[PDB]
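One structure is given below, encoded as structure tokens.
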Amino acid sequence: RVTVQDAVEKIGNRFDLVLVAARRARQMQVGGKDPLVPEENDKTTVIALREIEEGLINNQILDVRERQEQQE
Amino acid sequence: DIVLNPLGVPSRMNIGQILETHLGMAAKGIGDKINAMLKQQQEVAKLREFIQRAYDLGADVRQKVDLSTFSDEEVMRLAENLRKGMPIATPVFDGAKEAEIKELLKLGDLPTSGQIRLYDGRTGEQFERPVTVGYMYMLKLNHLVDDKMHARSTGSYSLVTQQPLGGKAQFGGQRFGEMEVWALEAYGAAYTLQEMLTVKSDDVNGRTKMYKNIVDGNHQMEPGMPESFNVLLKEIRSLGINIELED
Amino acid sequence: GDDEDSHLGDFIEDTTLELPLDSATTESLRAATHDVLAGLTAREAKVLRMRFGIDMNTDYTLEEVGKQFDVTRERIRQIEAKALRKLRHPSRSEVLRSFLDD
Amino acid sequence: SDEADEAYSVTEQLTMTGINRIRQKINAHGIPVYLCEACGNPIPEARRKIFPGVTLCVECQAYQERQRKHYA
Amino acid sequence: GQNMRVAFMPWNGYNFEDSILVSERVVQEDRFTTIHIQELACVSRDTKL
Amino acid sequence: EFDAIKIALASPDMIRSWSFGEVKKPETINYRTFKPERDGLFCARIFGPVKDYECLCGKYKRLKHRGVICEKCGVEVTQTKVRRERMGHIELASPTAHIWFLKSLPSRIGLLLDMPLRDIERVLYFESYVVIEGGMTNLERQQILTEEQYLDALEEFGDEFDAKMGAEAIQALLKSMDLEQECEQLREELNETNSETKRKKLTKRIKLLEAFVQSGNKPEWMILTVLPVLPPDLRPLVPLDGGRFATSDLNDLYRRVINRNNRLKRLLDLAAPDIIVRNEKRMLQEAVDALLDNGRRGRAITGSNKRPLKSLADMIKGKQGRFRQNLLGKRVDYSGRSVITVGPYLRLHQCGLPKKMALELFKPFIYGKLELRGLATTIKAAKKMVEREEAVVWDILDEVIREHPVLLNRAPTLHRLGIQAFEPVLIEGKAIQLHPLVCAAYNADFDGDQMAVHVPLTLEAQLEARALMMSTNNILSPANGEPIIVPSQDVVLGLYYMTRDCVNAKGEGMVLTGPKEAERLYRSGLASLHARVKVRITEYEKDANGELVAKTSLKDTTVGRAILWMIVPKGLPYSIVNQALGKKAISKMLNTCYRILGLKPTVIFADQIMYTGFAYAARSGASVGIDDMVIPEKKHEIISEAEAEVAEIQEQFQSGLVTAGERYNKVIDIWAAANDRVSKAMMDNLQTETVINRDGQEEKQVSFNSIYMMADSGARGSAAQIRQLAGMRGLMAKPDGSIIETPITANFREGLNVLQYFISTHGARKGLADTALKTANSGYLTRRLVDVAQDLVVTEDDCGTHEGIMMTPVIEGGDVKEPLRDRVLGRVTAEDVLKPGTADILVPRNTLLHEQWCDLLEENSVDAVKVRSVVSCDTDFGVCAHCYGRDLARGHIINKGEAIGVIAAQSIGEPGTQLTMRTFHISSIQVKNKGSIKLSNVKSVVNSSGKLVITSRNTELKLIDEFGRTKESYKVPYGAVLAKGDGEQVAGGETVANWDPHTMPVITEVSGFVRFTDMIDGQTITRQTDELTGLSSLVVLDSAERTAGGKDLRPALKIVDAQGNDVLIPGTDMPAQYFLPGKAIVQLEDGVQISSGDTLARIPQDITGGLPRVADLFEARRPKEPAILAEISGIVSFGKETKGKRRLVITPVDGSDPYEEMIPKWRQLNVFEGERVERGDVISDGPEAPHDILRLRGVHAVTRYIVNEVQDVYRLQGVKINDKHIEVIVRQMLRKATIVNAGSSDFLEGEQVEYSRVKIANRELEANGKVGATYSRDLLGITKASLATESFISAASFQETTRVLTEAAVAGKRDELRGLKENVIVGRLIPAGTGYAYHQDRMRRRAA
DNA sequence: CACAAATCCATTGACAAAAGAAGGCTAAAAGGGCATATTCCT
Ligand SMILES: [Mg+2]
Ligand SMILES: [Zn+2]
Ligand SMILES: [Zn+2]
Ligand SMILES: [Zn+2]
């Protein structure tokens, strides 16, 4: 983890980025999931921002996963 | 030994350091000449001759030292105390000119420009454009770091307002003044600011929960009410004023 | 002094505060004693919570535990003595052995 | 940085404006009056030669200097 | 203080703004040691207990 | 969870509702045990227990007794913290008056009862009665009496008086008066007395009374009868080691008031004489009044300490008080300090850390990890083992720190770049490392300066620090898009030493297969680091759509530049490292790298440039030697010449030719000229003294002197200080500004004798003394900027308006001081940008002008760009993101949430330090170059010479180039001798206007004869005949020159013809007779002939830059010489004469001109009384006030005046700052406003209210069928615009706390938390930043 | 199947103890008064 320009490539405003990386890192640290990207022995924030950096996570994917969890 | 920065002299116009390190280089060169003469146990007469010619040069210099009432009994001592380097003087405004400095530099066989060729230790290859050396008289100011470096995880807390103390004697934490709050507002840091001024400093019930969640690997933070604001509530309300926190 | 305008009261510390570590300790205590008290018998696990001031407005005296458990003012101390005598096992209740420092 | 590194800037600004004022207070060029204005009487050509632009003889200029000395 | 063989030159950024780069020969010749004899007191105030 | 903080007056039943009992005794504690007293100022029953879960008598000491209050000691057993929460009350023996409604400035009880404050003072302190139910004898409620009058009213009747004196009297005054009655009364007594003072006064007072009305507050609540005491804990009585104690002054103040209350009680049951009891009542009013506050009362009644006792309100206000100091600026856990050192090895995205500090701040983290690993048992074991510091904790620490950032921070945090987050690197030793390219961002050297490190605890905090605050994301300054990671002080010297041609060195003039072979050839010792060389390279000049098209060449260049190329990334062209590469150029290089190739490549290239520059400055061995400070051989010559000159002036002064007060100035100018000469000589002898001889003959190159190399490089220092080394060193002015005429002819390479050093000491002392005082207010203008525009944040995304400013370069006839590039880079065009071909729409409506559009305009040369400012953004409570623009640290469009108010403040502030702290001070339009000419507002005629001359006023010249732009403009005054016309492609170096300060003419519009009117001698004027040659003329005379027998006349040389009329000016209904003011120098005598445009009568007649010039400039303070202008646009004409000031009115074209005021002739008129001047036209003198720019030329001018006024203070300093920020403070300066008509409104017409209420109201009323309403735009200075605030917590924190509170108290104000200063206080999230989501969703919660 | 002990929870029944509210002691605080005349400082 070095720079978060790519995180502006994924979403915009650079604030929902941080506040959604925090939610995904909640899911990943407080055990509710594991990451979709192979963490190279990194801290939870690092993994959250990385898998955001793959177009794999943002507000919509997280919320639709939320609804799928609501199926339980 | 010490490697200063050569850029200090133009901006900080203090030519004293260049000029003094040149003169000190001359003084230590005279000292090294005496030590070569001495440890080799050259003589007493030749040692006397050299020291005598060293103690006089420069036009009408006010002191007059000579080796008549000496010696030997004295010039062995006056060498053994000058073997580390002939200590020089310079009055505050009637000092030695550049010229007498260069004459010292010529007495011992150092370069008159005061500058040597030096060789980089790591690469072993030689710098360009010779660098200046010489014996500057450095000091050790008592801004010593290991009574300066200081930090606290969770120390004690002041009585009236529930905030950490101020002093390194009492483990005070760093002040998060008014300019830093603006600095964080200028960014988007808001949870940072919220923790910095709620759970790290003021809140009584959030700081304990915060510590617990730290040890439990859950990096959450429960806000609560800043205790300073509760004191300000009791103070505003201590007058005949009813301030309250509406629903 | 300091010309910093720090008043005297700005350095007088508190003594009512629970040391934030010591709260962090105690949260494992009621957890850890909950651990051994988990692997207890329902009588011993309940009677010890009965005998000691655990997880309630509590500390019912030994006659008072003799009434609720309906056994005996004398018999309770027997199972109470039986309680920690089983818990006095090294290599069985070593968790609270962590909460000892001589 | 270090306060001497700044204080030199303060000092040089002060003295630069000093030299600028005291060098601008000399009149540059113009048609000499040949006569002190306060008296209409001749300003001798030596004074006409030194400051090209003088408009007072020594006496009326001395009077004006003494009057401005009290700043009002 | 004490006089050191000093040179004026950059040398790889360790003296960037106002820094200094002392040789280990300085700190190994014990040439800048000091003695800080600091003191610690302790009272015995008989309290109510 | 709460919201909408509230405040109001407190009822006695309210205050009884708070308490848990009433203090009676003035005892506090037991002096033998330290237990509280029975019901003293520390009670058991009242304020609760003393220790955790026990009574005070000891009857109950378990947690199982929770809640039950004991029966002997009666103390409610609960937590001991409850003493911090309870409150006590006091039942005063008699009423007494609250100081805040009594002695505050606007006197809340003063104008609540029609009275002067001294009258109620005489009432309160038992001096003279006040009548209530005073019968129908003489009074009803108001007028005061005396004891003679009190007894002669008690005389002849005991009934029918019913008056008291003091507290009870005022209490019956308030408790009797009704609100609605008086409001309706003075309502009727208002519109029949709405005279200009009476109207506003009574209207404001009735406003206060109606505010009292709708509040439900009762005036008698103002006077106190029950007084509430703080809890004990907030006024503790801590025990000090050694038997002593420490209390707060609140304790003894409470004690004294309780003592006076007990005494008055004892007096009342005695029925002692009323004199003694009245003194008691007075004393208790004194005590309570000094309790609530110490200032209004005369003497702060001190104690045995020779200091004043510190009362209640002093614990809220002031610097020291809770608000300003402890409620925002508070210490922090998990934070540490240290000394900073450099350690240049480590990358920009990280900082070294001492290992001890690292193991301290992250203690709880390491405990958590050691328990997660099972390497310990419990937390106690973990702490014990980390205190042992065994091996495992080091690996645990290296693991937990790994991606966990820390904040660095310095003492003077000016701008947001003063706080940046780094990734730790565990270091032994006790210093704090730092990437040297970040010192400049911090503005900290390494003379022992100390940062502090805070730990981001929360995971949202960790992400905030990394994604928003980490140094690598923050490289571009916020006050201007310039990268602020530039090579600072030493890597620039290394890089400059690297890229430097010398005519001959090793391996001169070979060919190299690439940069790599250059490096291989240099390190092997076969070519020099800088030898001129032909080199083959390959540059990746990306031209196509993201296509990196390579293309090679054989560049002829230095070996050094070829080496340095290997660290340049793919983007740039080789022509960037193909120069000397000083300090400026390398900053430009980083700027271009960012501009071309993104961010991450620029950060990687920044670290590379630092690494390589450091390494080659190491290789350079760049030293400074005493031989290297060259003295010019021709210095003593110049010294002898200048000493000859000073002797010459002295000789003449003894010859009686000059004043001493000019001998001074002559010798000063002599020495200054000699100084500049010496500097030029020394530069010539040093800048290029190096001669070298390749192939025989010698050639000239720039010097290799390593002081010159550190000045030409711009690394540190400049040419001037190097002068101060070798040449003569100035003149060394005294502290004030008196220069000492005998210079310091020495230099520093030579010595300075005692008087030279002493003369130096004056300036050195003053400079150091005033640089230690910009520290005393490092953050004063920053504070007073933040506390006005802090509550302003980008909130929406686009407001869809079209307004803005028309940007044009800042050129004043010289060279372009600010091109259209900078003033438009990064803004949003409000309309299209049309090429002068009038059909080329270039940027439609919302194209953010990045470098590319502004480039395209640059080579297209369109200079008319209507760009949407912030100040005209239509948004409410904020600003359109698209309106603000893009100038972030990040290059992209601003994003909603950004607290642009605060960054505007910190950008307009922190370079303010780079300014000078003290306010320092400092004819014909000759065309300077080639082009055409354009006269704007060119209202002129073919004049007497058949040529052009200004008959208009605001004709502004323009060097018209054929590009489609304005090359170089000028101002042309009235009646200027236009030696040409308009639309002439002219040559260069030509004066096309001329005019005289002693000839401001009144030249004729058209022809005529010299046929006078009213020009009568002895009655109006003097028959002047300047008979040195004999010319007679009728010059106009002013009224002190005209007699009284002609003063009611208007002199004029009437325009006529050869027939007998008065030829009327076509366009007006007046015949032409040029009325003339005083001093109207006339020549043409009666009957002479003239023609069109002839000389009728040609009447005769420094910029600052300091910092406090700026705070004033941001205040709209009325300068000494305001310039009023026309409110009407039309033909003007005079009026009455000298009622102290002349009179004259600007007549409309068709309407009415009722506009006239006291125009003093000390301020000279520039227009006659016969011109059609429009509103906003120059009539008055001196500096225009910024207010009138708004009220006359609108908001856009007052902002274009203010940004173009404060920018040039930075401009005159050499400082750079973007213009976007100086608007966002403007937008706060004009937030208030006043009304034009109520219409469908709900306020007074002649009233003032902030813009947004109007802005939401009458835009909504158009939605309704109702009428819109009109409003005047006010304008307030920042500290005056800052007090006007919708909150009442954002105001208490910074302004006069008592003034805000009583007003917001009586007003019953309710603050709903918004803005950034309040949410910090309450400690919830901020509305602005990351917490913009958290605060909108409250609106959804506040929307149901 | 089928008889004899170890000992389970059940008392049972003695003792040693701890405190718990009153009872005696007593030192502490509190109050209650003393007139030749001292007459506006801070
Ligand atoms: Mg510093
Ligand atoms: Zn004269
Ligand atoms: Zn009790
Ligand atoms: Zn906008």
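Residue numbering for chain F follows Swiss-Prot, covering 16-937, 948-1126, 1133-1375 in order.
Technique stated in the header: electron microscopy, 3.9 Å.
Keep in mind that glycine also has a Cβ here, set from the backbone N, Cα and C atoms.
Taken straight from Swiss-Prot:
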type	residues	note
BINDING	F:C70, F:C72, F:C85, F:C88	Zn(2+) 1 binding site
BINDING	F:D460, F:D462, F:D464	Mg(2+) binding site
MUTAGEN	F:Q504 to P	Resistant to antibiotics salinamide A and B
MUTAGEN	F:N690 to D	Resistant to antibiotics salinamide A and B
MUTAGEN	F:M697 to V	Resistant to antibiotics salinamide A and B
BINDING	F:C814, F:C888, F:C895, F:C898	Zn(2+) 2 binding site
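Swiss-Prot feature annotations superimposed on the structure.
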residue: F:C70; record: Zn(2+) 1 binding site; CB count, 10 Å: 24
residue: F:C88; record: Zn(2+) 1 binding site; CB count, 10 Å: 18
residue: F:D460; record: Mg(2+) binding site; CB count, 10 Å: 20
residue: F:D462; record: Mg(2+) binding site; CB count, 10 Å: 13
residue: F:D464; record: Mg(2+) binding site; CB count, 10 Å: 20
residue: F:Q504; record: mutagenesis position; CB count, 10 Å: 22
residue: F:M697; record: mutagenesis position; CB count, 10 Å: 24
residue: F:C888; record: Zn(2+) 2 binding site; CB count, 10 Å: 24
residue: F:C895; record: Zn(2+) 2 binding site; CB count, 10 Å: 24
residue: F:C898; record: Zn(2+) 2 binding site; CB count, 10 Å: 29
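Annotation note: F:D464 (Mg(2+) binding site) sits in a coil segment as assigned by DSSP. When the binding-site residues F:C85, F:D462, F:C895 are ranked by how far their Cα is from the Cα of F:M697 (mutagenesis position), F:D462 comes first. Annotation for F:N690 (mutagenesis position): spatial neighbours F:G742, F:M743, F:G745, F:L746, F:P758, criterion Cβ-Cβ under 8 Å with sequence separation of six or more. Counting in whole angstrom, F:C814 (Zn(2+) 2 binding site) lies 64 from F:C70 (Zn(2+) 1 binding site) by their C-alpha atoms. When the binding-site residues F:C72, F:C85, F:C814 are compared by the number of other CB atoms within 10 angstroms of each CB, F:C72 has the fewest. Listed binding-site residues F:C88, F:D462, F:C814 compared with chain D at a CB cut-off under 8 A give F:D462 as the close ones.
Among the recorded positions F:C88, F:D462, F:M697, F:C814, F:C895, the residues whose Cβ lies under 6 Å from any atom of ligand 1 are, in sequence order, F:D462. The subset of recorded positions F:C72, F:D464, F:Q504, F:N690, F:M697 lying near chain B, with Cβ atoms under 8 Å apart, consists of F:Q504. If you take the Cα of F:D462 (Mg(2+) binding site) and the Cα of F:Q504 (mutagenesis position), they are about 15 angstrom apart, rounded to a whole number. Looking only at the recorded positions F:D464, F:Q504, F:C888, F:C895, F:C898, the one with its C-alpha closest to F:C85 (Zn(2+) 1 binding site) is F:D464.
Between F:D464 (Mg(2+) binding site) and F:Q504 (mutagenesis position), the C-alpha separation comes to 17 Å.
The recorded positions near ligand 3, defined by a Cβ under 6 Å from one of its atoms, are F:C70, F:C72, F:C85, F:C88, chosen from F:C70, F:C72, F:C85, F:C88, F:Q504, F:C895. For the recorded Zn(2+) 2 site, residues F:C814, F:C888, F:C895, F:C898 set the reference point as the centre of their Cβ atoms, and the other residues of that chain within 8 Å of it by Cβ are F:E811, F:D813, F:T816, F:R883, F:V885, F:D889, F:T890, F:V894, F:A896, F:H897, F:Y899. For the pair formed by F:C895 (Zn(2+) 2 binding site) and F:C72 (Zn(2+) 1 binding site), distance between Cα atoms is given as 66 Å, rounded to the nearest Å. A distance below 8 A between C-beta atoms marks F:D460, F:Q504 as the recorded positions from F:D460, F:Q504, F:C898 lying next to chain E. Reduced to three states, the DSSP call for F:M697 (mutagenesis position) is helix. Annotation note: F:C888 (Zn(2+) 2 binding site) sits in a coil segment as assigned by DSSP. The Zn(2+) 1 site is defined by F:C70, F:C72, F:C85, F:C88, and by the 8 Å test on Cβ atoms against their centroid, the other residues of the chain that qualify are F:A59, F:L71, F:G73, F:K74, F:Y75, F:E86, F:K87, F:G89, F:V90, F:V92. Candidate binding-site residues: F:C70, F:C72, F:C888. Nearest to F:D460 (Mg(2+) binding site) by Cα distance: F:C888. Recorded residues F:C88 (Zn(2+) 1 binding site) and F:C888 (Zn(2+) 2 binding site) have their alpha carbons 67 Å apart, per Cα-Cα distance.
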